[PDB]
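Read through the structure below, which is laid out as structure tokens, and then see the notes.
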Amino acid sequence: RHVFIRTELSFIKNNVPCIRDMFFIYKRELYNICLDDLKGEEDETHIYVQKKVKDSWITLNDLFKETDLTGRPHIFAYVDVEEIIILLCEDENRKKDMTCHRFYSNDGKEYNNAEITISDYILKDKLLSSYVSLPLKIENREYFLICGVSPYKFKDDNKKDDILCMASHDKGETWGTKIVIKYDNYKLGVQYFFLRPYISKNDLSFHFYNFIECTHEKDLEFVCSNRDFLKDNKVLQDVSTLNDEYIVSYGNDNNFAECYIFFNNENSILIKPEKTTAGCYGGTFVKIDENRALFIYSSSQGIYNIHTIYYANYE
Amino acid sequence: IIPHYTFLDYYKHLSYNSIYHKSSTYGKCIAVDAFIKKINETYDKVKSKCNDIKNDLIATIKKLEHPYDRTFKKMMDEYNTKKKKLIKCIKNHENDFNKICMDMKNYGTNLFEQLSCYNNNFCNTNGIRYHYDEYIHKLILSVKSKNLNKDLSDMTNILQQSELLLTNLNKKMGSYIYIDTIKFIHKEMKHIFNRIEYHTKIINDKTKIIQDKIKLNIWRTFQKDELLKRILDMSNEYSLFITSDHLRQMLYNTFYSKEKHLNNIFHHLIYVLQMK
């Protein structure tokens, strides 16, 4: 019923494209993690950490000079407002002894690096790619996690071996904690794809290619309950929350043409990237505080366009 | 060849189950096991004459199953035309195959002559007891030792669940000729699933028939010709038993080797095309 939603728009430019990009709030500064997924003659890994200073992306610092060639890799950043820890580990063929490397900064430019060695990682026969994560407090400390999903099981022998979450305790220095998630909708022969765990308000949430709202069970064993967001060709692609109720966008087709956003089944406004020959893919419900939000997708080559949200409750 | 395999193993049991009436013949199994060597030589090497280009055809399955690590139909034509070359190779070494198995008719029945009796109203059962028990009954405990019915529930679930990955993942991936090759492998394991399935019904029916018939054979007598009727009859129980289980182990090895094969195929596609 009684909600006032102040929505608004902004514009970014970038000279070269970056396909998969990461977005967050650090000290209320709009940041970015670029993609150069080109391993060819004239391009290598070139991951530029970009702040949009009022018009367009400004690379605060690069990342390729520290980790020389290791690896593909998979990027994981934890958003503390004073510090962000970045690790890089490559794609899966034999080795579990996996020397990776660790990053530290308090700004976007001046980086401290850290040689680590995650040898015999327990994500063998687990599947992960890059995503943004947050702290998450269980009773002792806030915690950082790395959650490898089982894509396929022949038999539903146990609902504990689905998502395997190695957790840290010391910003990501040592990962001496493994966390179990229970998934109760485990339909066999349906190989679940590309898990995206986001964090909302010291709670757990997994999302993949369905949505599962997720909760604590034990110190290490957790659970996810089921929840619908599916309608006629209306997949779920990203969701944040304000006041712990969801904000929903859609992938209406297979082209990711123009995403569809509703006012929580009360009203509706429309994403309009034409008033070209492109889409609304990569949409990022960037979370600010209890009452404000942002939205940035990827339409075409080097053009990002912000959709800014102001939202509190009058009654 | 399956009725030849029944035929060879059948006359092996007419052979031995004939020649163990005479308890002084405990060393003739060197000669007849040496003829099992002979039929492994002649039978197995004649059926490896086809494994020149059939071992090359196993290498052609290698030509198929990785580009790295339309022509489905078009070289499927070459595959089935060279399968007319398969049953053609069986068809023109067929001279040799019939020579081998009917030579097992020869040495087999000439070992059936070697049984005798002191009197025909009642004879020894040192034979079927000593050879069934000391050569067969533990294999009877092998196939009795396995719940291959709940394992048919397993392999049934393998085709069910593999049709679920085929359903949702063909429903998603589709794109290149990978789906056509995967479907060829899947239907192959379904035909083999039929083989395994009915020969498990040979286990459930026929193994119970070994249980029923096994009381009328050893530790007893007959008027001699009825005892001989149970040498031939129980030799048929042994023929379908052993033939069915050796089929079960060739298709068991090829089966679960293919289970790791298509298992890493379902753990092989997202690693390449990188979904999202």
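To match Swiss-Prot, the residue numbers of chain A are left as they are there, and the shown ones run 31-122, 126-242, 254-319, 323-362.
Including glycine, each Cβ sits where the backbone N, Cα and C put it.
Among the mutagenesis entries in Swiss-Prot is A:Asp66 to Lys, noted as: Prevents the interaction with c2 neutralizing antibodies. A:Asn145 to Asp appears in Swiss-Prot as a mutagenesis experiment; the accompanying note says: Loss of N-glycosylation; when associated with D-322 and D-338. Under mutagenesis, Swiss-Prot gives A:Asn338 to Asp with this note: Loss of N-glycosylation; when associated with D-145 and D-322.
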- Item | Inter-residue Cα distance where the pair is A:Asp66 (mutagenesis position) and A:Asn338 (mutagenesis position), in Å | 34
- Query: Under a three-state reduction of DSSP output, how is A:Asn338 (mutagenesis position) classified: helix, strand, or coil?
  - Reply: coil
- Secondary structure of A:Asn145 (mutagenesis position) (DSSP, helix/strand/coil): strand
- Count the other Cβ atoms sitting within 10 Å of the Cβ of A:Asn145 (mutagenesis position), across every protein chain shown. 11
